[PDB]
Amino acid sequence: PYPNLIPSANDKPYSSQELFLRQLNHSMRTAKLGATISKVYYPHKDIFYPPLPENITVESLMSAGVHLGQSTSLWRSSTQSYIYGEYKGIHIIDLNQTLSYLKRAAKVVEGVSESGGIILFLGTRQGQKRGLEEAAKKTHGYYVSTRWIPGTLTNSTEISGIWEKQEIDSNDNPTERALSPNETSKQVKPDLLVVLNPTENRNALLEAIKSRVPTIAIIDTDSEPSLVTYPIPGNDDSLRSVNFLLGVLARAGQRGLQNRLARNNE
Amino acid sequence: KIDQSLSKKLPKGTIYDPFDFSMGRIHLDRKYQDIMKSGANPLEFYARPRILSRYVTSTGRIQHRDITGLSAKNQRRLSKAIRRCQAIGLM
Amino acid sequence: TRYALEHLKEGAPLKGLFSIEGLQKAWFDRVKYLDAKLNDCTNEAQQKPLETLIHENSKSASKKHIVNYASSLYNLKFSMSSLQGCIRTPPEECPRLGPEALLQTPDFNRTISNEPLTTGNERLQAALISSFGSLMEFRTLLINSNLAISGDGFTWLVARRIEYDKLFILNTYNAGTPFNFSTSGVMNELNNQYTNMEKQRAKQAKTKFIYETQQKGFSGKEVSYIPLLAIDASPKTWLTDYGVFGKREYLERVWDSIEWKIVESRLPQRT
Amino acid sequence: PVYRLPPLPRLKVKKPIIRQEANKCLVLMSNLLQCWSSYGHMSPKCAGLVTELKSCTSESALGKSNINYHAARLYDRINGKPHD
Amino acid sequence: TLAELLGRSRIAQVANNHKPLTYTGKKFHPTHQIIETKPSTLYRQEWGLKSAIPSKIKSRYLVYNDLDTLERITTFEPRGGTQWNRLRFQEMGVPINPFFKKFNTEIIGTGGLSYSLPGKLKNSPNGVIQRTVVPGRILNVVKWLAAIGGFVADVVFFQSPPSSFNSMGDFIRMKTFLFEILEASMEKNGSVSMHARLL
Amino acid sequence: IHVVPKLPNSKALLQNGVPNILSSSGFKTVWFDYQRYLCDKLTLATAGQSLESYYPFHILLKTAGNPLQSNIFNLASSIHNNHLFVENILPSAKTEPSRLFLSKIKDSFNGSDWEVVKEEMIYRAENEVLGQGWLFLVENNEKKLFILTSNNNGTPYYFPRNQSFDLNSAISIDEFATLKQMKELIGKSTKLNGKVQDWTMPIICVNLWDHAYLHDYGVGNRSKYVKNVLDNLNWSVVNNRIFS
Amino acid sequence: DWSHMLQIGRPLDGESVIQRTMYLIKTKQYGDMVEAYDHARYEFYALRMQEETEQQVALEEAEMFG
Ligand SMILES: [Mg+2]
């Protein structure tokens, strides 16, 4: 439990570490006494307890702030059909359409994860690393949040060719087989790219087009919808809205993975 | 005593913050420091040199609209009034 | 006993304010217990009145219990004397208020029912209007001040001073005395004693100056307050009849039950 | 009035002006020389200044703006250019 | 529908205003709604607005005008100061009735500064508090002016200023005094005029 | 929203209360109504604010040093206290004091027995808590168990809000000197909030509020109620509350 | 239920006043928005005075117990 701790003697008081363990014992048992908290938003739970796509309502998309679009002065008019109206100098995104597009994109993610394809989560804004990492880890996927090297797909040999590759079985169990240099040198292209900030990631979108990779993206009021295969109209500027949508997609991928493992265990 | 510029006089009846007791407040105040700015037609003051001597320079040069801050129409009317006043022996 | 009241009698209710068991537990049991403990505290419980006990033994750590129990008896007696019961339905027939009562908005700034002037107390009405702006303001402040007390305490209408200059509302907690002259300056005197003890063995200047000047009156040292009314905020009076959620209902019944005759009868003339 | 600019090749200040804090030594020296001009040379009326001067110049006789960086960093974001 | 929820949403609850965020005139009362965030949301730059607020902002309070602008920023100031003035007034205890029984835009009574009713005494371990003592700062040589609890008040003396006043001069504000807040009314402009006396 | 916790064996608690302490209508008054009342008031006092995300213990620690939030503190304290008390009188989730608890009693209360310390607690509650309050047996950082009596909604965790002295009535010079020392120690803290460290934790909690005993005992007889509480503690909980 | 102003899970602020006003309008208890708004205003004052007295008395009672 707690090795390399030397207790104190009964004559002498608690030490600092003993006080720490004592208040931990208090925290896990009695600190939470008095009342249970209900109907209160906790930011971490969007990442670790995202809902299923079928359980998402317009109200939960709105509470996440997905409906809040860009300033009307920065409108890209090709997004006209996604807009519900303008209010307080910004465009409001039609959350019914957001929900429909989100369910479609979630089903695409689930289908690709169920087929054993590679899923890549791209988001290069400040505090998006946690959600991207968790989405990748629960989908058995991959993510980038630091920077998209231009040419990562169309110039994969010069960029990603050196990093290591691995053979895996139907259950995603490492086989630990020795790969040939030729096999190691091949391109390993994602089967699905999901980008949280497509306006600042035009390079990735264009590479996906050239490399012929279907893509999902959160499309704000200033973003070009036609640059992605499966748009999701929504706010790409709020970490809460982005993490809500990302967690939904990650859970859909997790369900696809669970189904794949289930049939591979039968 | 200290120079009045370096000090800040908090007015009476006004709320304040601790920031107001600082050089930042004075500096922010420096950086962020009438009859014609109204429905009145300046062309009715062409016979009133005192009023429209406020919108000229010490030598009598009409002030640019950047200075006067008037609307384009009232700048044009004021310039017309000043020139007419100069012509009719006033001003 | 010297504590006994006239309009309160065993086996009867206080009309719409208390029920038989409610009054039994609010008044008779409590007075019995306080007497049975004050007798233990001292034998003067009958030799001398209550206010003499409260004042003579004041500021005494050793005689703390005499002061506590005499004060509590006197406050409770005052509070229950000022009342006469109301016409509203008896508290035992009415259903007990539940959690929803917490969400009701009070109407103390919209409606008022029982006023001094209605019963013929023009002088009390005028004094209250001069002191609290209006009767509705007075009722709001009184009821809110008593409702805000979490535990044991009283809310006192009090005339500052026999002449009164201005009326006020004061709160006492755990058998505190509405009178101020007896206990004023106590902590300052204890601080002086503590500092002298230290000398035998500036923060002093600031602390003592602030204490004395705060307790300093207007062109005087001792400021006395004369009780006029008392409302008991203790759970012991309203729990039995009104339940956990019914303190505000109890206070509204109390307001409807006040007898302003006695309150005007207690007014210190005028300055 | 608002005067919006066309798309610029850059957003740069040619010669950014900085906070040149004045040297304490020179201020003390000027005050001391003023004192000697008014109250006479080697006057006792500002020996303190002399002391202070001696204390401040004893070891050493004498006792950059970032606007361009932030302007270049933020120009594309704030310029209000229409979308491509 | 989405429109009804938007009308009821928390952003919609904040009344529209475009008053300057860097006003340098006279401040009699708040002009901007203070926006607060919990520590957990602040850690993730989440404020319930459109866009994530920059990480430089460590304070949990701000005021804002526009959710988004042509400059691709939110116009905000990381300040929630006017709440501390109000609370400090609540600490003073001095009270300031239209709160008792087509549209009028004038401030009603106190504009929410205080809801305390006039006549009540503050019991204390010493005894009933006769008068309210508060720390403050004399401002300038002038009824003098004092900065007390976020408000500028009028100081009246018992007999005359002490020697410390003219000894310090324009540095008089550096030292803390004790004041008795005599009274506090509010004028038509919305400004509170407390009258105090130095002690 | 703050919601009243669900207790183990709630049906039996609503049907027959707590055996040997409370009837059904007594436990309903002290828990199913008082705790609901307190949780509703806390929700109304903290909704739309940061404190709504915190448990009552964390709320009372956060608001303990802020004078104007005292009402919230009171609520957050009573709620917490009211569940510390109920938890250690519930029939179950024959329990006996552990060897460690009795050992610490012998090392704290001058080598006295547990029953003697119980009688001392009866006496302490009888005298130093006039009206509403709480009785605690608490452990300090010195591994010392001592009896603490708070008035109204004082907390056992944070000594500047113990409220162990009634300043409405006269106090001894010893108590005044204690208050002076505590005030000086509070001033000794460097943190701008003015808080201090206090590692005291409650081992036993008894509710001396009228919501607990008044219906089943009467205006007097609170000593009988406290005796019934201390003779019928849930010693599994009380033993778990002591650090091993 | 906007038949009352206080709601569990909400603070007391201007939105309580305005939601109560809208409720009063849609139930036709008042015909004019001005009168409904004034009624909501006075309920809001009633609740605010209670809250402020609660705070002040809580602090006073806290100081009286050390
Ligand atoms: Mg965007």
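Residue numbering for chain E follows Swiss-Prot, covering 2-97, 105-109, 195-235, 242-298 in order.
Per the header: electron microscopy, 2.6 Å.
Placed from the backbone N, Cα and C atoms, the Cβ positions cover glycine too.
Record features, source Swiss-Prot:
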MUTAGEN   E:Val235 to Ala  Suppresses defects in the 5'UTLs of COX2 and COX3 mitochondrial mRNAs
MUTAGEN   E:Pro260 to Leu  Suppresses defects in the 5'UTLs of COX2 and COX3 mitochondrial mRNAs
MUTAGEN   E:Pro261 to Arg  Suppresses defects in the 5'UTLs of COX2 and COX3 mitochondrial mRNAs
Residue pair E:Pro261 (mutagenesis position), E:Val235 (mutagenesis position) - Cα distance, angstrom, rounded: 14
C-alpha spacing of E:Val235 (mutagenesis position) relative to E:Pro260 (mutagenesis position), in angstrom: 11
For E:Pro261 (mutagenesis position), the number of other Cβ atoms found within 10 Å of its own Cβ: 11
Intrachain C-beta neighbours of E:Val235 (mutagenesis position), sequence separation six or more, cut-off 8 angstroms: E:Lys242, E:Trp243, E:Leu244
Protein Cβ atoms within 10 Å of E:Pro260 (mutagenesis position), excluding its own: 14
DSSP-derived structure type at E:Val235 (mutagenesis position), helix or strand or else coil: coil
Assigned conformation of E:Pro260 (mutagenesis position) - DSSP reduced to three states: coil
